[PDB]
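The structure appears below as structure tokens.
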Amino acid sequence: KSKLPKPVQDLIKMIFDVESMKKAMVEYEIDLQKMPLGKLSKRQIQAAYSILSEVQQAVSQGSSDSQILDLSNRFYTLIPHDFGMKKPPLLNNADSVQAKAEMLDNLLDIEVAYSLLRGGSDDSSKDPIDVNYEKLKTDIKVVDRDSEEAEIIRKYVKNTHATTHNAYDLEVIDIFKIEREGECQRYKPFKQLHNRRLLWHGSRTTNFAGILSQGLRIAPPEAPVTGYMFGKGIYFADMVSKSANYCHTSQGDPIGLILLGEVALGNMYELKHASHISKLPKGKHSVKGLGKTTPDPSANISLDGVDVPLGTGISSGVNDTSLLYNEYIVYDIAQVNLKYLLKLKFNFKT
Ligand SMILES: C[C@]12CCCN1CC1=NNC(=O)c3cc(F)cc4[nH]c2c1c34
């Protein structure tokens, strides 16, 4: 039987739940009878990614929409869906493509998680909790609730919840200090770049088995670069609620996980509208999408030499922007060093 601290044990049970993966799949209206969890393929997902990029290129230069309809039917044949008696959405426009690309990101992560769960070795004497914990190849420690780390993290959550995101409020249940096997060596080349910031990354619970195993990754090459507002990079927020929205929490499942990462942003390429790129212009290290609302720079503090923008929301002074809140994008996985993992209770305002 396991000796892990009991918060870490609940975390492991949460990350490796197959039923949550099946529920995520049912929430995308995927047909679980024709295409169950065990018949999820990495290469099938990549082929779906290629269909999305074919729709992107077709729409972009005046192809038949005959063509685009055929590609949408091919997509629904490659990934079987259960829509009952409604008509499935058509892949004819940019929003359809973006929805399916986010969906495929989560599908790929689910495949990674199930591949982890059913792989490696199994040892009947050992607690499954211990087996999965060491499958994560991460050091997970509980952060003391009265530390100053915890002070700053609670203040970061408390101060940067946007008013637009009025469907819920957040309660911090546990704060974990994580260390990914190998990540600090990979991050070393970027640890004295200027402008390193502690930023949020939310994702579904089922995805953290992937995120803790392999880190935060960039979409595969088959993924359409126009399926993401600022192209194929790793996306962070400085508003806790903007990232928390990407946990895809629900009333039926109100606990989520969110990441705090040291991001070496360096020279930020400032953008107010979508720009589907895979590389930065020479001399830039990150993209910053400017919101009309920013955390107050007055109130930034430092934690292990990293800036924390835990100020309250004020106007940026940016006028012709299409973003309500900031976004930070990096295009090299080495530019990220994950520091903390947070268990959040979503209290839905009903
Ligand atoms: C839809 C998108 C774009 C590429 C994959 N994505 C998933 C995501 N996850 N998590 C975040 O915390 C996040 C925070 C942001 F400020 C902007 C973001 N844009 C994304 C995310 C995101």
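Numbering, chain A: per Swiss-Prot, residues 662-1011 in sequence.
When the header is checked for method, it gives X-ray crystallography, 2.7 Å.
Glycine too: its Cβ is placed from the backbone N, Cα and C atoms.
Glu988 (mutagenesis position) carries a strand DSSP state (E or B). Positions annotated as active site, for poly [ADP-ribose] polymerase activity by Swiss-Prot, on the basis of a curator's inference: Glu988.
Here the Cβ of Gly871 (NAD(+) binding site) has 22 other Cβ atoms within 10 Å, regardless of which shown protein chain they belong to. In the three-state DSSP assignment, the secondary structure recorded for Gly871 (NAD(+) binding site) is helix. If you look up Swiss-Prot, you'll see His862, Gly863, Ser864, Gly871, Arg878, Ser904 marked as NAD(+) binding site, on the strength of similarity to another entry.
While the structure shown retains the original residue, Swiss-Prot records the mutagenesis experiment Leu713 to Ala with this note: Increased auto-poly-ADP-ribosylation. Spatially close to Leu713 (mutagenesis position) yet at least six residues away along the chain are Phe736, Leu752, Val758, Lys761, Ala762, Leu765, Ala884, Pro885, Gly888, judged by Cβ distances under 8 angstroms.
Within the same chain, residues at least six positions away from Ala774 (mutagenesis position) with a Cβ under 8 Å of its Cβ are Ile676, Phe677, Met682, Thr867, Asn868, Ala870, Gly871. In the three-state DSSP assignment, the secondary structure recorded for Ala774 (mutagenesis position) is helix. For the published mutagenesis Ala774 to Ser or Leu, Swiss-Prot gives the following note: Increased DNA-independent poly-ADP-ribosyltransferase activity.
Swiss-Prot gives this note for the published mutagenesis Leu797 to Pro: 1.5% of wild-type activity. All chains included, 21 other C-beta atoms sit within 10 angstroms of the C-beta of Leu797 (mutagenesis position).
Around the Cβ of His826 (mutagenesis position), the number of neighbouring Cβ atoms within 10 Å comes to 17. In the three-state DSSP assignment, the secondary structure recorded for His826 (mutagenesis position) is coil. Quoted from Swiss-Prot for the published mutagenesis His826 to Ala: Strongly reduced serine ADP-ribosylation, caused by abolished interaction with HPF1.
Under mutagenesis, Swiss-Prot gives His826 to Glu with this note: Decreased polymerase activity, leading to the production of short poly-ADP-ribose chains.
Looking at Swiss-Prot, the entry for mutagenesis of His862 to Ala says: Poly-ADP-ribosyltransferase activity is impaired while mono-ADP-ribosyltransferase activity is not affected; produces a mixture of short and mono ADP-ribose chains. The Cβ of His862 (mutagenesis position) lies under 8 Å from the Cβ of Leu877, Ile895, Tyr896, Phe897, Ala898, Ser904, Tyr907, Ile919, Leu920, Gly922, each of which sits 6+ residues away along the same chain.
For the mutagenesis of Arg865 to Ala, Swiss-Prot gives this note: Increased affinity for DNA damage sites. The structure shown keeps the original residue. DSSP assigns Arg865 (mutagenesis position) to coil in the three-state reduction, outside any helix or strand. Cβ-based neighbour count (10 Å, all protein chains) for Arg865 (mutagenesis position) stands at 24.
In the three-state DSSP assignment, the secondary structure recorded for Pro882 (mutagenesis position) is coil. Among the sequence features in Swiss-Prot, the mutagenesis site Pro882 to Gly is noted as follows: Does not affect DNA-independent poly-ADP-ribosyltransferase activity.
Looking at Swiss-Prot, you'll find the mutagenesis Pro885 to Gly or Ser noted as follows: Does not affect DNA-independent poly-ADP-ribosyltransferase activity. Note on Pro885 (mutagenesis position): other Cβ atoms within 10 Å of its Cβ, all shown chains, come to 25.
In the three-state DSSP classification, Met890 (mutagenesis position) falls within coil. Experimental mutagenesis at this site is recorded by Swiss-Prot as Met890 to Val, annotated: <0.5% of wild-type activity.
Record note (Swiss-Prot), mutagenesis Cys908 to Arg: <0.5% of wild-type activity. The unchanged residue is displayed. Sequence-distant neighbours of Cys908 (mutagenesis position): residues of the same chain at least 6 apart with a C-beta under 8 Å from its C-beta are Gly863, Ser864, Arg865, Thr866, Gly917, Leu918, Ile919, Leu1005, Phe1007.
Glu931 to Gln appears in Swiss-Prot as a mutagenesis experiment; the accompanying note says: Does not affect ADP-ribosyltransferase activity. Long-range Cβ contacts of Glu931 (mutagenesis position) within its own chain (separation 6+, distance under 8 Å): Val948, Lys949, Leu951. When secondary structure is read from DSSP and collapsed to three states, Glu931 (mutagenesis position) falls in the strand class.
In sequence order, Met890, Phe891, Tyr896, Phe897, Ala898, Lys903, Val948, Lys949, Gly950, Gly952 constitute the residues six or more apart from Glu988 (mutagenesis position) in its chain with CB-CB distances below 8 Å. According to Swiss-Prot, the mutagenesis experiment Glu988 to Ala, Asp, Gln or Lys carries this note: Poly-ADP-ribosyltransferase activity is inhibited while mono-ADP-ribosyltransferase activity is not affected; only monomers are added. Disrupts interaction with CHD1L and ability to recruit PARP2 to DNA damage sites.
For the mutagenesis result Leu1003 to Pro, the note given in Swiss-Prot is 1.5% of wild-type activity. Less than 8 angstroms from the CB of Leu1003 (mutagenesis position) sit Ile814, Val818, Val833, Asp835, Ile836, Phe837, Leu918, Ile919, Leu920, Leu921, each of them six or more residues away in the same chain. In the three-state DSSP classification, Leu1003 (mutagenesis position) falls within a strand.
Residues from the recorded positions list (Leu713, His862, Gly863, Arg865, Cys908, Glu988) with a C-beta closer than 6 Å to any atom of ligand 1: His862, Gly863, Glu988. Checked against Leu797 (mutagenesis position) by C-alpha proximity, the recorded positions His826, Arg878, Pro882 yield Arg878 as the nearest. The NAD(+)-binding residues named in the record, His862, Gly863, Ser864, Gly871, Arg878, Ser904, extend over a maximum Cα to Cα distance of 18 Å. Taking the Cα atom of each, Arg878 (NAD(+) binding site) and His826 (mutagenesis position) are about 27 angstrom apart. Burial estimate for the binding-site residues (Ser864, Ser904): highest at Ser904, by number of other CB atoms within 10 Å. Once Cβ contacts within 10 Å are tallied over all protein chains shown, the recorded positions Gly863, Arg878, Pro882, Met890 are led by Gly863.
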